[PDB]
Number of protein chains: 2
Amino acid sequence: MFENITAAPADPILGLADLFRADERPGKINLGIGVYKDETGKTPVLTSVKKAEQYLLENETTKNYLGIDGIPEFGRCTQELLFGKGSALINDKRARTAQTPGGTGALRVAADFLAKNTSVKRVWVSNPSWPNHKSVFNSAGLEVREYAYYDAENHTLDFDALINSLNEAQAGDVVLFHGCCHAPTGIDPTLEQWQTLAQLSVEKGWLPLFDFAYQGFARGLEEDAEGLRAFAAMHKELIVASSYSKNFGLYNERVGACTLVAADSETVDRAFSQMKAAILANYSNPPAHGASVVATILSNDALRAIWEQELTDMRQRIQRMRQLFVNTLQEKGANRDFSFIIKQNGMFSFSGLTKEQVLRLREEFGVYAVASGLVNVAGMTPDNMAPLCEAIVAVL
Amino acid sequence: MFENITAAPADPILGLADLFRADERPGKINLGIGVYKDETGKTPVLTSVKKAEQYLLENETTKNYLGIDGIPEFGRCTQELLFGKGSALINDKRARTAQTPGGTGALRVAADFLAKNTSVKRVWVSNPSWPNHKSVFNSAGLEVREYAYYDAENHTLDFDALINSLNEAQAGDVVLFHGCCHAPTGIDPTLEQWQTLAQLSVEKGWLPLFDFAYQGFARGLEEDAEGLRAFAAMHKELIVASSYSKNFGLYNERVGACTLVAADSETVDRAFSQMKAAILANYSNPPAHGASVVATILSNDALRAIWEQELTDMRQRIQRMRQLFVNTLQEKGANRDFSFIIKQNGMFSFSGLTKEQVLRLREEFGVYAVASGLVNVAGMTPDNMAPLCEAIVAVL
Ligand SMILES: *Cc1c(COP(=O)(O)O)cnc(C)c1O
Ligand SMILES: *Cc1c(COP(=O)(O)O)cnc(C)c1O
């Protein structure tokens, strides 16, 4: 009974992918990638995780099932990462972490637990946000409304429009925040704006849900967590879905976590058991290899030092490319003020190009970008920067 | 808003697990395990998969995302395994395989695709069946009804009761079949009964869904697939959810597949895209490591030969333990006819013990079994067999 099944829509970036690797003209640059690439245009496996994998290969004696919530060093290590090494949330044990199939997995499992065990009906997502947000919440039956965020004109956070649309949210609604490196704009709240949002969130009764996929990409591990940390000193309950796909280069091993924080130990345990019921009814218990690698890097001082250096080198490469982009455009010369690029954090930002301009970029030059003008800065190299900027100057 | 959350029910086997590893009296035998154990009571990682993992460690250059459906050798290898190396289904390409987070993952993703894209409302599951079946289908909004299967008295397949309850199923209902080694009874249809079921299934318009977790444990790889194969020569459409957790000893790496078969190439592609939409909204794209290991063993003749020997040794160990169990009980002596144990396939079977007897087994002897009298034959060793049988004889 499958003949009247309508084909699923062409996926936003995976379409571009197929179109690109069909254009036989190799001056082509794909900036619509979604993954990190180094100066060589390669997405390598990190040295710390290969050292990790050799260790595991030498020491694993069984592939027997992990518990519903995954390996128990993993969840003490990401909540130390998230909340700080001596957080009251950890000492009073009101946080529980379930290891999930990446950050998307963490969001579907939070959405199913919420849909089955609480009275939430709406989730507020930023306009724009990472596109797969709507699908995950909708599939668990939650409805997505969106709140204002990006100011197209100044290319900044329209904070007043943000605070103003978020008042049609009632008490008991969930509001999704990107912890650092907002996808897709790269504009983040400043710590002071985070603190007002945290204060407004208690007054209004929002359930905060942090999507935290880029820890370490804006400024550093601790610094990037201070927004979330302003929101867990103020609130009895919150959920954070984190990913290790990007900061560990472990994309395909699916490594993420769903952390539940509640008022005290008794209620977080009673709620976490229902979150465990949600995992049993989906994939039963999580993938060992990627989370195992993360646990031994983060618990070993020597391996952790290496990973931290490797993550800082990624972060700096992105910051150098954003810088090189802005002034190589100023050398190729056009009426521009692309300096907002320097102000945004992470791999993505809107270039400000129109869809007709990204179309003739693709068609006439072989530069591939997402139709919204979204560009991934990690697809730029010292070598492809000059043809890239010539192409952009020529279409402006 | 978590304080009135009711704790999730005590999990059927994981409870026994905690109770067992709290009984400080080491003549204790846990037969309620659910996993394979060798003669040493260990669940080892196979030699073929460690050889596999060394190869992958030496040759992987990226952990970049797999496509929604996973690695493309994996899905040609399990549908060759499932349908036979030159099946018409494969040559006419009407089957598509998505690599999923184990066999449970394959069932949730089949359930979500069905619930969102077709008009199914009921799934028929055997009484008894693997317990997590109800939860997976219920969470996607499908309702579970059950069909008769096990005859408690003769300890056999009550085939007529089976065919008779399955007539309240209407056209468009899904009926779940265990491909071989029925969990939890170990009684399988004979090929002739499979063929009548296949013929009755077309006449009535059932969507067959095969749960195939034990390939290679009843008789051998090809032999164990002939039931499913009687049901894919007769039917335009079916879904099979397979697992690699047990036959590859890869439990915690989550390795499974959801294969969709439709009337022809065009419709299976159009349906498969919606199945891909279901993955995007859940965990996005699957775990590479376990499926990667399975792909290189199954594609390498030398590694595949080793795995096949290793799987036959598991199968034979279980068959020898079922045999040793029945006659060591006949040596310890009681009014019994435990010979039905020899007739059942796989790791599980109902011992026929009452819940009061399994209770005094636990309490007075330290032998742990599931309250229904369910016993896992792979928890028996040549060494623990004699105290085990004494304990059972003493409670009969
Ligand atoms: C990458 C990302 C995720 C999910 O990552 P996984 O690959 O599923 O671990 C979630 N939210 C945002 C904003 C992301 O960028
Ligand atoms: C083991 C099993 C599954 C699922 O196995 P995974 O560990 O999730 O791969 C599904 N059905 C039956 C009958 C099983 O025994």
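Per the header: X-ray crystallography, 2.2 Å.
Heads up, the Cβ atoms here are built off N, Cα and C, so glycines get one too.
For A:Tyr65 (mutagenesis position), the count of additional Cβ atoms within 10 Å of its Cβ stands at 19 [all protein chains shown]. Quoted from Swiss-Prot, the note on the mutagenesis of A:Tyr65 to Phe or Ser is: Slight changes in activity.
The secondary structure of A:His133 (mutagenesis position), as reduced to three states from DSSP, is helical. Residue environment of A:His133 (mutagenesis position) contains 22 other Cβ atoms, counted within 10 Å of its Cβ in all protein chains. Under its mutagenesis annotations, Swiss-Prot gives A:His133 to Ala the following note: Slight increase in maximum velocity of the overall transamination reaction between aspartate and 2-oxoglutarate.
According to Swiss-Prot, the mutagenesis experiment A:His133 to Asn carries the following note: Decreases to 60% in maximum rate of the overall reactions in both directions.
Counting only the Cα atoms, the space from A:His133 (mutagenesis position) to A:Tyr65 (mutagenesis position) is about 30 angstrom.
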